[PDB]
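Novice: If you scroll down you'll find the structure; I have some questions about it.
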Amino acid sequence: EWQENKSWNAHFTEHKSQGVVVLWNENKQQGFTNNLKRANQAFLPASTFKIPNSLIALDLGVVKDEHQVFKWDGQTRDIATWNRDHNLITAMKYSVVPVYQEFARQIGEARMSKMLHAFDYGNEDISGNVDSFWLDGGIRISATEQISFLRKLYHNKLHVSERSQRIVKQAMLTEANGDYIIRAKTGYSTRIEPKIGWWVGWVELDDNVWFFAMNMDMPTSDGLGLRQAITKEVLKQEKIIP
Ligand SMILES: COc1cccc(-c2cccc(C(=O)O)c2)c1
């Protein structure tokens, strides 16, 4: 079942922005959101696509393991952390597009398309350039569709090896303390309107897991921090985290 909680709209209209948060209680199998319509509106996945992209690269052998080094191609880009060597862990952490563009080129159109259908990922449409379709191509995914994909990953139910899924979930590690663990991936879509930010993942507790998927309008990069801050405010309000 689902439940709409418009009280959460304050967290967006307090920072003069608009967006949706979708929560899923795995134990109770119940969903919650501030906006049922936007929860089912499909956007470019942008860097959240590095989750499925990593899974495919690992399962096809394009990426041997999370230690394999992908050397900087020597082209200076405006993101300083991109102008250096990376492995899967750091490429995820710093959302290093050029590393994942190379993954996609080595994956190829046919295998990429085959895998996204097996994953039931979004509209499963890779139309556009194989090395940028998740930034300015035809692929689209909604917040509720992100949840369904993430739940499969959590339970090792995606049609790739258990090893591939374990490695990606390691690479998704974002925060951990004595109270909770967050595995998640940010996204920032700018090439097609509306410009949005993503944060998708889940919160591990001692005895339950809460999946989440949020997106919000992002007219400029100044508000990127609100992706995590708004999500955590919702989690705090629902007393999912202290
Ligand atoms: C043109 O590329 C841009 C433009 C503006 C920002 C980024 C960027 C890079 C790394 C992390 C993140 C992030 O979501 O925190 C954002 C990339």
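Since chain A takes its numbers from Swiss-Prot, the residues it shows come out as 24-265.
So this one's X-ray crystallography, 2.2 Å, going by the header.
Using the three backbone atoms N, Cα and C, a Cβ is placed for every residue, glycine included.
Sharing the feature lines straight out of Swiss-Prot:
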type: ACT_SITE; residues: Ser70; note: active site, acyl-ester intermediate
type: BINDING; residues: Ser70, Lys73, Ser118, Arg250; note: beta-lactam binding site
type: MUTAGEN; residues: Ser70 to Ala; note: Does not alter thermal stability
type: MUTAGEN; residues: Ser70 to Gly; note: Increases thermal stability. Abolishes hydrolysis of cephalothin and decreases catalytic efficiency about 60-fold with respect to ampicillin
type: MUTAGEN; residues: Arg189 to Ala; note: No significant effect on catalytic efficiency with respect to ampicillin. Very little reduction in dimerization at neutral pH. Predominantly monomer at neutral pH; when associated with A-206. Slightly decreases thermal stability. Significantly decreases thermal stability; when associated with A-206
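How buried are the listed features, and what sits near them?
Specialist: DSSP assigns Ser70 (mutagenesis position) to a helix. Long-range neighbours of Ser70 (mutagenesis position) (same chain, six or more residues apart, CB within less than 8 Å of its CB): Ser118, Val120, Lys208, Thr209, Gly210, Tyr211, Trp221.
In the shown protein chains, 19 other C-beta atoms lie within 10 A of the C-beta of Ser118 (beta-lactam binding site).
Counting every protein chain shown, 14 other Cβ atoms lie within 10 Å of the Cβ of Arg189 (mutagenesis position).
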Novice: Reduce the DSSP letter at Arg189 (mutagenesis position) to three states and note it down.
Specialist: helix
Novice: How many neighbouring Cβ atoms, not counting its own, are there within 10 Å of the Cβ of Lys73 (beta-lactam binding site)?
Specialist: 27
